[PDB]
Protein chains: 2
Amino acid sequence: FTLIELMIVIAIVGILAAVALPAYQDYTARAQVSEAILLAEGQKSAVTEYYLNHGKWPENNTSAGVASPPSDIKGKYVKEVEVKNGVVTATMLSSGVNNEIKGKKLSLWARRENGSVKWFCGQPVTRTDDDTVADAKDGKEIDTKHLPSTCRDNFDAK
Amino acid sequence: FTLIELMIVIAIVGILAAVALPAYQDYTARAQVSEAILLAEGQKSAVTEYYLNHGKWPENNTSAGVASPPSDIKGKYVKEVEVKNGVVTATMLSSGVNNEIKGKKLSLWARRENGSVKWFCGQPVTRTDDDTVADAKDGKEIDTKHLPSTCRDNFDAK
Ligand SMILES: *[C@@H]1O[C@H](CO)[C@@H](O)[C@H](O[C@H]2O[C@H](CO)[C@H](O)[C@H](O)[C@H]2O)[C@H]1NC(C)=O
Ligand SMILES: *[C@@H]1O[C@H](CO)[C@@H](O)[C@H](O[C@H]2O[C@H](CO)[C@H](O)[C@H](O)[C@H]2O)[C@H]1NC(C)=O
Ligand SMILES: [Pt+2]
Ligand SMILES: [Pt+2]
């Protein structure tokens, strides 16, 4: 009459799952900031356009000509995507999202490579003047381990 | 779409089972030498009788008047129970039995407390003369951790 054998199969499948569990914990989180990155890249046409037609970065959602509140640029895991002086910043929600990335953010910004702009992707940045952004890391930025290698740009990237 | 939650329940039930598994491993083994002890205590009436009617310990199964081969005193986990000079020794099988106790043994022997005998239970012993046994530990004796506290007698017990 065999509990033991069953207790061995439960035991080996349950440590395998505990072993897997971190990897899938980190897989999901990368798929959840993947959307934030996509919601923010949607906004680059408008920003690029706005800067090209005028010489000035759009001050907000409404200048660039995208939905006036950021909360309307929201997804399954992103709460809001926001243009603030040509820098678009996506904030993760705090529901349906992994704890180490809930409520955190990344940013896309561009530099003029005179004739067009050059875009970058990375952790939050604030525009200081028409060609320089500065790190805006306040402790709510997506950790580097969850950012793709494409979106690892530092404030001074060129 | 939730693998994670399931992976957490599998993970917690599987470490609990790995935690339990030693205890139940040791539970079973105590229930398996429990039978060896019972198969050997069955044989004490005959041995006690034989010594009382004569002054000599029975030399074998056939003198004491129990089944001439020990292999016929066998159970679910015991292979054979054997009278050899008044000492009855039970050997565990090597199938249906836990590895740390498979093939190992214990022994019951008595001393004359003149008028009757006094019995003891413990790890194997060999009779040296009509009143002394000696430890017969050859490396095939049941470990102390699996012997009940009732069956912890040392060779020189009185
Ligand atoms: C759109 O982005 C421009 C970047 O250079 C801003 O000037 C612009 O603000 C100006 O236009 C609005 C129009 O209502 C207001 O008059 C502001 O006071 C102006 O500075 C900005 N538009 C918005 C709605 O902020
Ligand atoms: C039964 O136990 C006795 C203990 O004192 C032994 O002597 C006895 O052996 C003797 O009797 C048998 C009978 O067949 C043989 O004759 C032996 O040679 C005797 O020593 C023992 N009986 C057995 C079967 O060993
Ligand atoms: Pt304009
Ligand atoms: Pt006799």
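Chain B is numbered as in Swiss-Prot; shown residues: 8-165, in order.
Including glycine, each Cβ sits where the backbone N, Cα and C put it.
As a published mutagenesis entry, B:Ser75 to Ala appears in Swiss-Prot alongside the note: Alters the morphology of fibers. Here B:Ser75 (mutagenesis position) comes close to B:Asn67, B:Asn68, B:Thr69: these same-chain residues lie at least six apart in sequence, with C-beta atoms under 8 angstroms from its C-beta. According to its DSSP assignment, B:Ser75 (mutagenesis position) is coil.
Where Swiss-Prot documents B:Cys128 to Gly as a mutagenesis experiment, the accompanying text is: Loss of pili. Counting every protein chain shown, the number of other Cβ atoms lying within 10 Å of the Cβ of B:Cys128 (mutagenesis position) is 18.
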